[PDB]
Amino acid sequence: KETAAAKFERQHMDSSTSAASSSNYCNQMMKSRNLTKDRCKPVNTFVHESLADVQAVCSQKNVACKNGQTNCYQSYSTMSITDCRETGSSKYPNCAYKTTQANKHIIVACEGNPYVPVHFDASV
């Protein structure tokens, strides 16, 4: 088992780099983090901020989640993220991704005790 919170850090945290390093980035990371094991995860965002910073978002701006639930929060500041988007030539198990760096507000769903991020909802 892996807790919800550990899963979030696995799928979305990458504080070692401040930006989307290369055009290779998503191809390497999606595989490293086991995001291309059962299929190619269509889209995935990595956050290049400190873990304390991303956790703090749970006390920031409360907004509606895409799914209609209300445990979503938006960062007051923009954060450095990298979006990974599956390409056309991407054919499981040979998943292919486009790497895109950006600075945006992230929206995460939080839960538990302590209240931590468990899902990445959107970036804006």
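Numbering, chain A: per Swiss-Prot, residues 27-150 in sequence.
When the header is checked for method, it gives X-ray crystallography, 2.0 Å.
Placed from the backbone N, Cα and C atoms, the Cβ positions cover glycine too.
According to Swiss-Prot, the feature active site, proton acceptor maps to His38. Taking a C-beta cut-off of under 8 angstroms and a sequence separation of 6 or more, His38 (mutagenesis position) has the following same-chain neighbours: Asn70, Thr71, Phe72, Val73, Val80, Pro143, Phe146. For the recorded site, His38 (mutagenesis position), the DSSP three-state label reads helix.
According to Swiss-Prot, the active site, proton donor annotation covers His145. The secondary structure of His145 (mutagenesis position), as reduced to three states from DSSP, is extended strand. On its own chain, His145 (mutagenesis position) has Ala30, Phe34, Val134, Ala135 as residues at least 6 apart in sequence with a Cβ closer than 8 Å to its own Cβ.
For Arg111 (substrate binding site), the same-chain residues that are 6 or more apart in sequence and have a Cβ closer than 8 Å to its Cβ are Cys52, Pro68, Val69, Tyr123, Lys124, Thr126. According to Swiss-Prot, the substrate binding site annotation covers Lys33, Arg36, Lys67, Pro68, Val69, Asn70, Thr71, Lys92, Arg111.
Listed in Swiss-Prot is the mutagenesis experiment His38 to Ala, annotated as follows: Loss of activity.
The note that Swiss-Prot attaches to the published mutagenesis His145 to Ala is: Loss of activity.
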- When a 10 Å sphere is centred on the Cβ of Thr71 (substrate binding site), how many other Cβ atoms does it contain? 20
- Message: Taking the Cβ of each of the binding-site residues and counting other Cβ atoms inside 10 Å, which one has the highest number: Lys33, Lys67?
- Response: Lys67
